[PDB]
Amino acid sequence: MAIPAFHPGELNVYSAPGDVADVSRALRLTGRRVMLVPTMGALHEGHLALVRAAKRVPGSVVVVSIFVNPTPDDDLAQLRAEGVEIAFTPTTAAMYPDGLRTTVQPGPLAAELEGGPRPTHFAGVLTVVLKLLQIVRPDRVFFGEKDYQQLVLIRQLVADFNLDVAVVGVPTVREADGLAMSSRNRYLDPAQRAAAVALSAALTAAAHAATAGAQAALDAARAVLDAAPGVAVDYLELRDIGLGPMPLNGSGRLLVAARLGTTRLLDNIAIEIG
Amino acid sequence: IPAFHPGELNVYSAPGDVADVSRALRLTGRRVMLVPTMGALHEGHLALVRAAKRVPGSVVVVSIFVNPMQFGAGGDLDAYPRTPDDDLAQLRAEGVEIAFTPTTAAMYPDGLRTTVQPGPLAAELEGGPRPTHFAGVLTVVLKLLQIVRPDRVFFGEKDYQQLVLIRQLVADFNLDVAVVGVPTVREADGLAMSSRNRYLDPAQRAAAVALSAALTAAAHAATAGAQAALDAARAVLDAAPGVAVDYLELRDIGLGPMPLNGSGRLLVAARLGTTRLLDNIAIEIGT
Ligand SMILES: COc1ccc2c(c1)cc(C(=O)NS(=O)(=O)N1CCOCC1)n2CC(=O)O
Ligand SMILES: COc1ccc2c(c1)cc(C(=O)NS(=O)(=O)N1CCOCC1)n2CC(=O)O
């Protein structure tokens, strides 16, 4: 049948999975490399940084998905401002025309860490990321490193189901005092917002303490969080980069999550032991 | 790209070799057709192959891989028939160009980790007593679909619940493949092909015609309604020596949560000694 209209150099918006699927396939056949940036709308500078990373690939056409897995005007304007040529904005019914039926079951990592208060969260994530990658068939898909467990789970999905996409993690964009960017940050009151910096300050102190070994890094991060009031830490864990157990020597990742009033914040950093 | 010699049987074990050859063929215009099998090939598998070969410009990839994740445990994996030499002889005789024969380590280098969780249909019928069976099937078929990226994938209708769940997988994860169901090839008396048929002794093989005779009596009985269709099938199964019926169920064609209307599928599973046989048929009610 006829390819949907696509106007190069402007923001083309599709809601129908089949429409974006046909346009992506037509573009790829024309010598473009399809880049997917999955979002849930409400775009912030962290999403812009995903887009800029995608746009850097020569020959790129950038597809930004906006889907809340169960404001439009402003998101699309930001996308236009960034030179993004494709926005995919499906309804829940278009993504799930048969309801919830076959789904993705993550490996046991999805039960750990975030998987504690939210046991089925990552099955949902992995299911819609899978569907997005099958609809759009991108050459590369971009995610921020803030939701680091999510990123690892995505790389396990890609390995395990033999998907033909490159997973690109982009360093977390941070506020000027280091607080990782988040939709949730606007909910903090001024005391909570001041206390919230302890997450990024604990992890950066740990990254530097790590020359003295893993225990020093963990104790430094704990002392920073202990200097903050009304920061209820859920976990502070050193793991290897794939979120297995931290090797005695080598590269790793330090992850923290805490509740400030009603707001849950997460951060993580690269750690190099000794 | 490893070597590909056209009009010869090319056998690849490494998922990256078949992926590269397939993508290269697709980019030169050939449509890639996948026939996934667990080996022990019979005439029903060759009908799948012939269906695939009829697609103009096709290149046919037949996968052979006894998938450990769909077997419970209780010796079933070890006992599955393996007939590698006859399988490859048959594919050469049919003109198949690509056989894909992955090792268990190439398919599951990290063990069982991310997997497909089917919808509720997987817990019905064959999956009632085997709750993780269809998760194993749909996980492997997804990986095979990803590695080979066929235009069309071909399955027999004999394992009809499996087929319906594979269409579910395809729709639910937006896979860009067409699923082609091919009608069950049958012995001359009607017995559905199966590479479990080898475990029927001569008495069991005689008795096993009752599954097909029961289904085809039911299809004709159906002018008189669902009860007459089921009771004709039941009568034939009951007259048969040493057939133990697991289930006999008439459902809507999608086997989903909707009542039977005009078009139905009648499914049977029965044990002859230790051998469990499946069959099914299209049923039109009245009309
Ligand atoms: C490259 O730097 C970053 C930094 C933070 C990021 C991102 C990237 C991406 C996200 C993010 O959560 N994206 S989202 O689309 O899953 N969704 C945004 C709207 O609120 C819920 C999170 N976030 C966190 C967030 O927005 O809550
Ligand atoms: C077109 O005619 C036919 C007839 C029967 C077929 C086929 C083709 C294909 C198969 C087959 O693929 N069976 S299976 O690998 O998916 N599997 C065998 C183990 O029992 C569960 C289904 N089988 C089923 C079988 O061999 O039992």
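Here chain B follows Swiss-Prot for its numbers: 3-289, in order, are the residues you see.
Method of determination (from the header): X-ray crystallography, 1.5 Å.
Yeah, the Cβs are placed from backbone N, Cα and C, and that goes for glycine too.
Using a 10 Å radius centred on the Cβ of B:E159 (ATP binding site) and all shown protein chains, the other Cβ atoms total 19. According to Swiss-Prot, the ATP binding site annotation covers B:40-47, B:158-161, B:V187, B:195-198.
Within 10 Å of the C-beta of B:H44 (mutagenesis position) we count 18 further C-beta atoms, all protein chains included. For the mutagenesis experiment B:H44 to A, the note given by Swiss-Prot reads: More than 1000-fold reduction in activity and 52-fold decrease in adenylate formation.
Long-range Cβ contacts of B:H47 (mutagenesis position) within its own chain (separation 6+, distance under 8 Å): B:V37, B:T39, B:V64, B:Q92, B:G158. DSSP assigns B:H47 (mutagenesis position) to a helical segment in the three-state reduction. Among the mutagenesis experiments that Swiss-Prot reports, B:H47 to A is described with the note: More than 1000-fold reduction in activity and 60-fold decrease in adenylate formation. 10-fold decrease in the affinity for ATP.
According to Swiss-Prot, the active site, proton donor annotation covers B:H47.
In Swiss-Prot, a mutagenesis experiment is listed as B:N69 to A, annotated with the note More than 1000-fold reduction in activity and 50-fold decrease in adenylate formation. Reduced to three states, the DSSP call for B:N69 (mutagenesis position) is coil.
Taking the Cβ of B:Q72 (mutagenesis position) as centre and 10 Å as the limit, one finds 21 other Cβ atoms among all the protein chains shown. Quoted from Swiss-Prot, the note on mutagenesis experiment B:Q72 to A is: More than 1000-fold reduction in activity and 45-fold decrease in adenylate formation.
For B:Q72, B:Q164, the entry in Swiss-Prot reads (R)-pantoate binding site.
Summarising the annotation, Swiss-Prot assigns beta-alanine binding site to B:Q72.
For the recorded site, B:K160 (mutagenesis position), the DSSP three-state label reads coil. What Swiss-Prot notes for the published mutagenesis of B:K160 to A is this: More than 1000-fold reduction in activity and 50-fold decrease in the affinity for ATP.
Listed in sequence order, the residues of the same chain lying 6 or more apart from B:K160 (mutagenesis position) and placing their CB within less than 8 Å of its CB are B:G46, B:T186, B:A194, B:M195, B:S196, B:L280, B:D281, B:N282. Here the residue is the original one, but Swiss-Prot notes a mutagenesis experiment at this spot, B:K160 to C: More than 1000-fold reduction in activity and 120-fold decrease in adenylate formation. The enzymatic activity and the affinity for beta-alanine can be increased 10- and 3-fold, respectively, by alkylation of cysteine of mutant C-160.
Other C-beta atoms found within 10 angstroms of the C-beta of B:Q164 (mutagenesis position) number 21, with every protein chain shown included. Here the residue is the original one, but Swiss-Prot notes a mutagenesis experiment at this spot, B:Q164 to A: 50-fold reduction in activity and slight reduction in the affinity for beta-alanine. 30- and 40-fold decrease in adenylate formation and pantothenate formation, respectively.
Summary: among the recorded positions (B:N69, B:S197), the fewest other C-beta atoms within 10 A of the C-beta are counted at B:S197. With a CB cut-off of under 6 A applied against ligand 2, the recorded positions B:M40, B:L43, B:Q72 are reduced to B:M40.
Checking each of the recorded positions B:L43, B:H44, B:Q164 against B:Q72 (mutagenesis position) by C-alpha distance, the shortest gap belongs to B:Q164.
Taking the C-alpha atom of B:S197 (ATP binding site) as reference, the shortest distance to any of the mutagenesis positions B:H44, B:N69, B:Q164 belongs to B:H44. The least crowded of the binding-site residues B:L43, B:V187, judged by other CB atoms within 10 A of its own CB, is B:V187. Separating the Cα atoms of B:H44 (mutagenesis position) and B:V187 (ATP binding site) is a whole-number distance of 9 Å.
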